[PDB]
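Colleague: First, the structure itself, so that you have it in front of you.
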Amino acid sequence: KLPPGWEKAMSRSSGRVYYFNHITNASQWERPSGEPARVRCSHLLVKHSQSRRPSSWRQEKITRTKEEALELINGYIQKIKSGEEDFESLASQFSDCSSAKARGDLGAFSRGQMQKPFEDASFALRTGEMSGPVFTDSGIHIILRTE
Ligand SMILES: Nc1ccc(CC(=O)O)cc1
Ligand SMILES: [Cl-]
């Protein structure tokens, strides 16, 4: 009865069941809440040395490895989930995208405009829901669906 995209999983450290979405890479303890022409999303991008364009407003030459970029993404997700930091604040400070200046907001879009892994995650998110690490040719993203 699980919605499409979701599967049951088992915590290795605790043995508690949880749920994982293989389109958004989201994970949560609770059983998921069982298509819009357009969605609106914000994102936080962390680029790496294999990014299509290894440059951003933060850094002329982006040299961190993909594994280092994933570790940074994972740390931002932990702080957002703990409430220690707000998504909008981390995006303004640390996103390797020009949309950092707008708290990560990309505005609204339909299918056919974004890179495919980003588009698929954006449209599989519920309104208000955050993705896990999403990989594109630009880098690694945290995606927040706002509308
Ligand atoms: N700067 C930047 C990089 C990647 C994306 C997502 C996509 O292209 O699908 C959006 C903005
Ligand atoms: Cl929704």
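Chain A is numbered as in Swiss-Prot; shown residues: 6-39, 51-163, in order.
Cβ atoms are placed via backbone N, Cα and C, with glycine included.
Here Swiss-Prot describes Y23 to A as a published mutagenesis experiment; the accompanying note says: Reduced affinity for KIF20B. Per Swiss-Prot, the feature domain 'PpiC' maps to 52-163. Under its mutagenesis annotations, Swiss-Prot gives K63 to A the following note: Loss of peptidyl-prolyl cis/trans isomerase activity. No effect on the interaction with IRAK3/IRAK-M. Abolishes IL33-mediated increase of IRAK3/IRAK-M protein levels. Under its mutagenesis entries, Swiss-Prot includes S71 to D or E with the note: Loss of peptidyl-prolyl cis/trans isomerase activity, nuclear localization and cellular function. A mutagenesis experiment is reported in Swiss-Prot for this position, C113 to A, and the note states: Loss of peptidyl-prolyl cis/trans isomerase activity; decrease in DNA repair of double-strand breaks by homologous recombination slightly less efficient than that observed with wild-type protein. No effect on RBBP8/CtIP.
Map the listed features onto the structure and describe their local environment.
Modeller: Classification of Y23 (mutagenesis position) by DSSP places it within a strand.
Annotation note: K63 (mutagenesis position) sits in a coil segment as assigned by DSSP. Sequence-distant neighbours of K63 (mutagenesis position): residues of the same chain at least 6 apart with a C-beta under 8 Å from its C-beta are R69, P70, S71, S72, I78, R80, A85, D112, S154, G155.
In this structure, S71 (mutagenesis position) belongs to neither helix nor strand by DSSP; it is coil. Its own atom aside, the Cβ of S71 (mutagenesis position) has 12 Cβ atoms within 10 angstroms in the protein chains shown.
A C-beta separation below 8 Å, combined with a sequence spacing of at least six in one chain, links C113 (mutagenesis position) to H59, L60, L61, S72, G120, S154. DSSP classifies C113 (mutagenesis position) as coil under the three-state reduction.
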Colleague: Just checking: Cα distance in Å between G39 and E51, the two residues bordering 11 missing ones?
Modeller: 14
